[PDB]
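**Student:** Handing you a structure now.
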There are 2 protein chains.
Amino acid sequence: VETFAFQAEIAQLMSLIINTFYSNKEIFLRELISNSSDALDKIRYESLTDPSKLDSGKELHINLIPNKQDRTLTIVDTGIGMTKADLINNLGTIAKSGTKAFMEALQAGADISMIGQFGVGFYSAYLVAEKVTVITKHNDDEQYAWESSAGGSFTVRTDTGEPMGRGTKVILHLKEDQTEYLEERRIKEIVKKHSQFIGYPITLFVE
Amino acid sequence: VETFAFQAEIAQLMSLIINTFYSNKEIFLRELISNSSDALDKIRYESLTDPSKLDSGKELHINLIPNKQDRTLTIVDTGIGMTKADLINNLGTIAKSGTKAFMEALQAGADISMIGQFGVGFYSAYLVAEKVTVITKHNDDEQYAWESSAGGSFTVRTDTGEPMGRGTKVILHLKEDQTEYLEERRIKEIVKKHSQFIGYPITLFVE
Ligand SMILES: CCN(CC)C(=O)c1ccc(O)c(OC)c1
Ligand SMILES: CCN(CC)C(=O)c1ccc(O)c(OC)c1
């Protein structure tokens, strides 16, 4: 298990997300679904000139898996996935510069819901989750598990768990007062409201 | 000079853009600026683990260059640029699937301004231009010039013109009745309206 420190600006972004009074929390799902869409676009583009890219899995889609027992909402995609380097480098984002722009925007009247426009939408997972676990598999690497409960550090380990084939799995360990996001009609409402133009199937699992 | 046929679905997207009565043409600039932002994000991300990626040019920005003599509006960025393969493969887009989703959306009430959400925003250049020339330079290839006046075909040639260092240059040969997009206050208005959260400098050249 390797423990790393977040870059200062990312710890601050996470602190802002966690600490700010801000009711419109539901947007975390749209931001995660959108990152999944972007990863799927990437593998699909690569497959256009190299069909073998899809050897690790031909279907391009997203599953939403609520689990009330464990209190987790899981967002799985079969997109391009991430290498160990992508994971350590702020999950494939340009987070330092994105955080800088987001902060300026907030100072000038933007609100937290606009986070995705600064390319750090992943971190909005902290609006609802106390701990976030990311399992990922890229064609060019082995499966890894990234994890953080914020607090300025994250871990990375080689994942021994069930093999994924290819893609990214975001496991949200939901805060005690955010269990509405495990409820079927609430998830369906949010998907329909914010993710109506996502070009891949989104399957909501039932329990 | 190599001449290629557009895939059928792209020729149809272009025909739709060109033929539909649709007044809100100004959005082409926001879509091009946004593609440039995405290319810049890409090179910046690569530079995070490999500083030499920026050997071909350290500054990450966008220039807007109107030229009333030639009737061209040029959008230059110093982003990641495109290889010959990217160019032939619909300028690095997943255009067939993106066109499919855009068409469905239009049929269900979307309008042309939402084109960028389907990842084929580049083609909105045809709302204002009769011919579009794209000059591009990727670290992994030499400089190329892609060109199309629609009509179902595009060309690709190795570019002999002034060397770019790295990035993408979109030269819009504007339609005779679209010269307002060469006017300073009109360009400035559009940038301010639609591109206020682009995290790179956008320099509007004067003539
Ligand atoms: C670098 C590839 N990538 C992003 C396009 C993913 O696999 C990915 C998918 C979903 C996410 O929520 C995510 O969080 C950042 C990353
Ligand atoms: C594949 C890299 N890329 C797109 C991210 C560009 O260089 C690029 C930049 C501006 C554009 O208008 C464009 O048109 C599609 C492409």
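Here chain B follows Swiss-Prot for its numbers: 17-223, in order, are the residues you see.
Note that Cβ sites are derived from N, Cα and C of the backbone, with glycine treated the same way.
Got these off Swiss-Prot a minute ago, pasting:
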{"type": "MUTAGEN", "residues": "B:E47 to A", "note": "Strong ATP-binding. Strong interaction with HSF1, HIF1A, ERBB2, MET, KEAP1 and RHOBTB2. No effect on interaction with TSC1"}
{"type": "MUTAGEN", "residues": "B:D93 to A", "note": "Impaired ATP-binding. Strong interaction with HIF1A, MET, KEAP1 and RHOBTB2. Loss of interaction with HSF1 and ERBB2. Los of interaction with TSC1"}
{"type": "MUTAGEN", "residues": "B:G97 to D", "note": "Abolishes ATPase activity"}
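Each of the listed features needs to be described in terms of its position in the shown structure.
**Tutor:** Long-range Cβ neighbours of B:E47 (mutagenesis position) (same chain, at least 6 residues apart, Cβ-Cβ under 8 Å): B:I131, B:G132, B:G137, B:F138, B:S140, B:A141.
Non-local neighbourhood of B:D93 (mutagenesis position): B:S52, B:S53, B:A55, B:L56, B:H77, B:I78, B:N79, B:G183, B:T184, B:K185, B:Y216, each in the same chain, at least six residues away, with C-beta under 8 Å from its C-beta.
Other Cβ atoms within 10 Å of the Cβ of B:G97 (mutagenesis position) number 28 in total over all chains.
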